[PDB]
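Novice: A single structure is presented below for examination.
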Amino acid sequence: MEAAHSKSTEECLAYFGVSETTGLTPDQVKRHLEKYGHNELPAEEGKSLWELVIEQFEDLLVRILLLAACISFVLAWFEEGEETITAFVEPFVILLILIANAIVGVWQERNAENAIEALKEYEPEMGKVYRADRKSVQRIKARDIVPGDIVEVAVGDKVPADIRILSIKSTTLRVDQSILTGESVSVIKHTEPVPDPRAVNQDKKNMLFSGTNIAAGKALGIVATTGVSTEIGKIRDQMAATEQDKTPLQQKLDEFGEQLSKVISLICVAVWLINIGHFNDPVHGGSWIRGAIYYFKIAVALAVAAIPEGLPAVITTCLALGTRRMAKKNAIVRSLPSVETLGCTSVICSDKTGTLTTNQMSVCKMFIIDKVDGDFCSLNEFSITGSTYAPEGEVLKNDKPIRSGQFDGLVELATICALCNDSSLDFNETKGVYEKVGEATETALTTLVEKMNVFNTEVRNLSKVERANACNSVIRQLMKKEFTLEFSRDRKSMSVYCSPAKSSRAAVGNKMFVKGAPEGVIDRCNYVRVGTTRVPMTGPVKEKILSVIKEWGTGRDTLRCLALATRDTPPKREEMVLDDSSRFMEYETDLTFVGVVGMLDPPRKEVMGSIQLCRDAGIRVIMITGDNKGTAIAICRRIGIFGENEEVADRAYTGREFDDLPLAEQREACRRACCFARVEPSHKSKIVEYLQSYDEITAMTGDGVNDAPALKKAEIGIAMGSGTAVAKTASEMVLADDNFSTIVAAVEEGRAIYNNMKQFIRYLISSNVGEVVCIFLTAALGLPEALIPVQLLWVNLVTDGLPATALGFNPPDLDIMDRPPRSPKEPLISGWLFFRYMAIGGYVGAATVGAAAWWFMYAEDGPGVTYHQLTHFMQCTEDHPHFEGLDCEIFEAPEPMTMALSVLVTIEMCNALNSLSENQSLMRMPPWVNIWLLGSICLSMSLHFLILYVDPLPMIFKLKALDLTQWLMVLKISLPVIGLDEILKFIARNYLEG
Ligand SMILES: Nc1ncnc2c1ncn2[C@@H]1O[C@H](COP(=O)(O)OP(=O)(O)CP(=O)(O)O)[C@@H](O)[C@H]1O
Ligand SMILES: CC(=O)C1=C(O)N2[C@H](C1=O)[C@H]1c3c[nH]c4cccc(c34)C[C@H]1C2(C)C
Ligand SMILES: [K+]
Ligand SMILES: [Mg+2]
Ligand SMILES: [Mn+2]
Ligand SMILES: [Mn+2]
């Protein structure tokens with residue numbers, strides 16, 4: 001059943017053809033269960049660790065290194081009676097890496113806790129119905145409720161389905177709808193039509209929404225919808241639309257996967273063209289068994305050389321460390337990549353209530369009457385400080401602290417605030433904070449009474465649990481509450497009837513203390529309290545007081561105001577009927593006006609300063625709130641989202657006003673406006689979506705169920721530590737201490753991390769370049785591979801491993817938070833930078849093949865000098881006569897390859913220094929800057945020496961140590977790499993773009 005809010009109750013009843021005093025028949029229920037299904041949200045799984053690892057071995061690139069693992073496996077099985085000893089270390093070091101990279105791939109991409117499950121917390125197991133087969137209410141499984149059911153809800157109930165209210169049995173029905181609005185202040189419901197077809201939830205004052213709860217009262221309704229066709233079901237569906245997105249760089253990775261997986265396919269058929277080049281002269285001396293196997297040997301070496309394995313690890317490590325740094329600021333990152341995604345954020349959307357503000361309603365202004373001089377009426381105004389329910393803060397007069405007990409009118413105000421009140425305050429020993437018990441707007445009065453301390457009660461030595469209600473208790477000892485005239489919609493006030501406690505001195509006679517909406521309470525006042533005296537309420541006085549109250553209600557203030565009054569001479573208890581709320585207004589007449597209090601939900605202290613820092617970093621903050629527009633704009637002004645006099649006509653929108661815009665203007669509104677109010681959970685995700693459709697990287701901050709969709713849609717979702725489980729499990733990061741400042745800190749960390757990543761990804765790739773250049777030089781020319789897989793694997797995973805991780809520890813820049821956010825599209829190399837290490841890569845790729853072949857010809861030991869014969873080793877077995885003065889096995893010596901590797905290891909270790917900075921020469925930026933880079937290379941170096949000098953190591957890696965002349969030759973053929981790039985920096989810091 002649709003549009004239940006605009007139908008009258010008779011139309012809803014007639015639609016299902018049921019009586020409110022009977023309900024559906026059990027047969028009808030059966031038919032509706034068929035037709036509409038059960039009243040429950042579908043669970044959303046998330047692949048077993050099975051289908052996750054499987055998906056790690058799916059993306060093309062990863063297969064390339066599996067190919068060269070199976071091929072490596074075969075070309076290590078049918079290994080001659082020679083060294084089948086360690087031929088399998090290759091197809092295993094590889095087969096091992098792919099294992100490790102998967103387990104890690106999943107340990108960071110997997111979101112443990114499920115936000116749809118948390119949401120089901122709001123689905124009660126049980127609901128109450130009236131069905132035709134019994135007169136009395138029936139308590140059943142909620143999932144068995146169907147459209148058409150007559151349902152009964154009561155105080156403390158979770159509402160089981162979307163329900164048109166038929167009949168309110170209590171005097172009021174007060175509903176907490178925070179899961180759809182973020183607001184915890186009770187909604188007072190009624191049963192009349194809400195004609196607007198486009199009514200937003202905050203307007204549907206005659207509806208009950210599944211998953212909200214009843215803060216008070218009793219009602220009967222008819223179920224309009226169940227299952228996913230409910231408001232909470234829409235939230236469930238937006239969280240189920242699981243886009244499993246990915247970090248900008250993580251999409252760069254996924255991208256480069258496609259990049260590198262073709263570069264290899266091309267280079268392999270390219271090695272094949274130069275392999276088929278001397279296919280026209282094989283002299284068929286070794287058939288093709290030798291040829292089709294020397295070609296796979298090459299593929300495995302190229303594939304291995306191209307893929308920069310170990311990359312996944314240095315990154316994961318970088319991220320994880322980042323996570324550790326943020327945890328120390330009280331930012332709990334739940335997704336490794338996110339720690340860095342925040343860095344490129346350009347727009348931060350934010351819930352207001354409980355996010356930007358404390359979600360703790362606070363009396364911050366009050367007034368009583370000081371003097372009435374005929375027509376003129378002087379008010380005594382005070383402000384009150386503090387922003388939580390904690391009874392911490394002081395009452396100020398002109399900004400200076402005063403003792404509330406000095407003023408008789410305040411004693412009376414406190415008395416009414418304390419007594420005309422169904423709530424209290426409680427100190428939660430487990431969370432370490434004060435919490436309300438009852439309505440927010442009432443607990444604010446409770447808190448006020450504690451701050452006011454009008455009897456100067458000693459409270460400094462109380463436990464926090466006793467302190468919670470101390471000054472309210474002292475007032476209870478003076479006046480005994482005898483009964484309450486509860487709130488009704490017609491009068492918009494409530495009152496409590498009180499007698500002076502036994503042993504008066506207080507003051508003889510019974511009293512009624514009244515609070516309510518100003519206009520109705522003041523209209524029923526005939527007198528005004530001035531100190532302890534009472535004077536007649538006149539028109540001009542009534543008008544001054546109403547005017548000031550109206551200013552408080554619409555200011556830069558926009559406070560909720562209550563007027564406080566007391567009936568000085570109540571009726572006698574016996575003349576009043578308590579069972580009829582319709583009589584209460586009359587009993588609360590002939591009142592004496594006492595004062596007014598104004599409360600708001602105030603900003604957290606750090607928010608303003610954080611917004612400014614964001615602005616300084618080129619980040620926009622947009623408030624998106626379920627709350628009213630007036631309050632929303634006012635809070636925006638207090639926190640510097642808007643100027644205090646800025647005109648915001650087209651900078652602030654309700655969800656409706658936003659919906660009214662042409663679809664084109666909706667997109668543009670999102671770039672211009674910074675406040676969206678009276679919004680539904682969908683509006684928040686829609687705005688995030690628009691933002692993202694300008695390719696803005698966008699964050700969402702929230703604490704509520706109504707933020708869950710936006711939290712899921714944003715590139716980065718951020719939840720408040722003290723907010724809902726649902727919002728937390730929908731996030732990438734949680735601010736455990738609710739400190740908004742931490743977001744600013746997280747951005748910096750993220751920019752720091754982004755800079756170090758991109759360059760250690762360059763350092764690691766410049767490497768994989770030379771290797772390819774080499775595994776291709778020593779392939780096309782027909783030379784004996786200068787390096788083989790098992791060695792490359794060590795280099796890329798370990799030799800370059802440490803140093804890369806060292807670079808992820810370089811110091812962040814000093815202006816890092818004075819730049820605008822980097823563009824999402826920004827590559828990782830451009831023009832100058834690409835050919836930069838295609839030059840450093842052309843050097844490594846060569847200087848390695850060139851120090852291995854050196855050991856042949858112009859080197860001492862030194863088979864050796866063969867020249868054109870060296871590029872022709874295939875015919876040493878066959879065409880031996882050519883090779884006279886040499887053996888036919890010394891073409892497979894460890895020394896030459898140890899020369900090659902020792903060059904790479906030496907070039908890369910150097911290439912790690914020119915990686916410390918992008919442009920700043922080592923001249924102007926010392927190599928002693930990042931000490932950890934030093935310990936990093938000395939480790940890589942001392943590991944290199946190892947696999948050269950340890951009985952096993954050199955056989956598994958095919959190395960044979962180098963003389964001190966074999967190392968002078970290495971250095972004098974490696975170090976120059978520094979001067980090379982070093983001059984590439986001098987030609988970029990001046991004549992390029994600096
Ligand atoms: N228990 C209580 N005792 C006394 N006064 C109360 C009260 N609960 C609410 N009020 C006062 O009476 C008014 C009645 O609230 P009501 O149902 O009219 O909502 P609202 O006007 O705040 C709703 P909306 O934002 O959707 O238009 C409140 O604004 C408040 O001043
Ligand atoms: C088993 C497994 O999950 C993985 C792997 O096995 N790896 C990475 C990877 O994620 C591969 C990868 C995909 N996209 C990129 C970009 C840059 C670098 C890498 C990758 C490393 C790749 C490899 C093969 C080491
Ligand atoms: K997200
Ligand atoms: Mg909120
Ligand atoms: Mn992977
Ligand atoms: Mn109202």
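This entry, so its header tells us, was determined using X-ray crystallography, 2.5 Å.
Including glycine, each Cβ sits where the backbone N, Cα and C put it.
Here Swiss-Prot flags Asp351 as active site, 4-aspartylphosphate intermediate, drawing on experimental evidence. The feature Ca(2+) 1 binding site is assigned by Swiss-Prot to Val304, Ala305, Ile307, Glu309, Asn796, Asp800, with experimental evidence given as support. Marked as ATP binding site by Swiss-Prot on the basis of experimental evidence: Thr353, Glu442, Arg489, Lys515, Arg560, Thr625, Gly626, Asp627, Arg678, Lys684, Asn706. The Ca(2+) 2 binding site annotation in Swiss-Prot covers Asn768, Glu771, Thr799, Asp800, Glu908. The annotation that Swiss-Prot gives for the mutagenesis experiment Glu309 to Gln reads: No loss of calcium binding. Strongly decreased rate of phosphorylation of the active site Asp residue. Interferes with conformation changes that are essential for ATP-dependent Ca(2+)transport. Here the residue is the original one, while Swiss-Prot reports the published mutagenesis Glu309 to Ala with the comment Interferes with conformation changes that are essential for ATP-dependent Ca(2+) transport. Swiss-Prot lists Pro789 to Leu among its mutagenesis entries, and the accompanying note reads: Almost complete loss of Ca(2+) transport activity because of reduced Ca(2+) affinity. Annotation of the published mutagenesis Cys876 to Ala in Swiss-Prot: Loss of ATP-dependent Ca(2+)transport; the original residue is retained in the structure shown. Among the mutagenesis experiments that Swiss-Prot reports, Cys888 to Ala is described with the note: Loss of ATP-dependent Ca(2+)transport.
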Novice: Would you please pick out, from the recorded positions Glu309, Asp351, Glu771, the one with the fewest other Cβ atoms within 10 Å of its Cβ?
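Specialist: Result for the recorded positions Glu309, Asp351, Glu771: minimum number of other Cβ atoms within 10 Å at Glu309.
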Novice: Is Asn796 (Ca(2+) 1 binding site) helix, strand or coil when read with DSSP?
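Specialist: Note: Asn796 (Ca(2+) 1 binding site) is helical by DSSP.
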Novice: Which whole-number value in Å describes the distance between the Cα atoms of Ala305 (Ca(2+) 1 binding site) and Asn706 (ATP binding site)?
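Specialist: Pair distance, Cα basis, whole Å: 50 Å.
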Novice: Which of the recorded positions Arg489, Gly626, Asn768, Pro789 has its Cα nearest to the Cα of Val304 (Ca(2+) 1 binding site)?
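Specialist: Nearest listed residue in space: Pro789.
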Novice: Taking only the recorded positions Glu309, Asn768, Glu771, which one has a CA atom nearest to the CA atom of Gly626 (ATP binding site)?
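Specialist: For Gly626 (ATP binding site), the spatially nearest of the recorded positions is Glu309.
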Novice: Just going by other Cβ atoms within 10 Å, which of the binding-site residues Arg489, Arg560, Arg678 has the emptiest spot?
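Specialist: Lowest Cβ count within 10 Å among the binding-site residues (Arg489, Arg560, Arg678) is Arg489.
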Novice: Rank the recorded positions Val304, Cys876 by how many other Cβ atoms lie within 10 Å of each Cβ and give me the one with the fewest.
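Specialist: Checked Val304, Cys876; of these recorded positions, fewest Cβ neighbours within 10 Å: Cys876.
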Novice: Which of the recorded positions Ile307, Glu309, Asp351, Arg489, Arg560, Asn768 have a Cβ less than 6 Å from any atom of ligand 2?
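Specialist: Near the molecule: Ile307, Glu309.
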Novice: Same chain only, sequence gap of 6 or more: which residues have a CB within under 8 Å of the CB of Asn706 (ATP binding site)?
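Specialist: Residues satisfying the criterion: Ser178, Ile179, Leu180, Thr181, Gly182, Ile235, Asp351, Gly626, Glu680, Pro681, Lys684.
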Novice: Just how many other Cβ atoms lie inside 10 Å of the Cβ on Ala305 (Ca(2+) 1 binding site)?
Specialist: 29
Novice: Quick check for the class: what is the C-alpha distance, in angstrom and rounded, between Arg560 (ATP binding site) and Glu771 (Ca(2+) 2 binding site)?
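Specialist: Here the two Cα atoms lie 71 Å apart.
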Novice: Provide the number of Cβ atoms within 10 Å of the Cβ of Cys888 (mutagenesis position), excluding the reference atom itself.
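Specialist: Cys888 (mutagenesis position): 11 neighbouring Cβ atoms within 10 Å.
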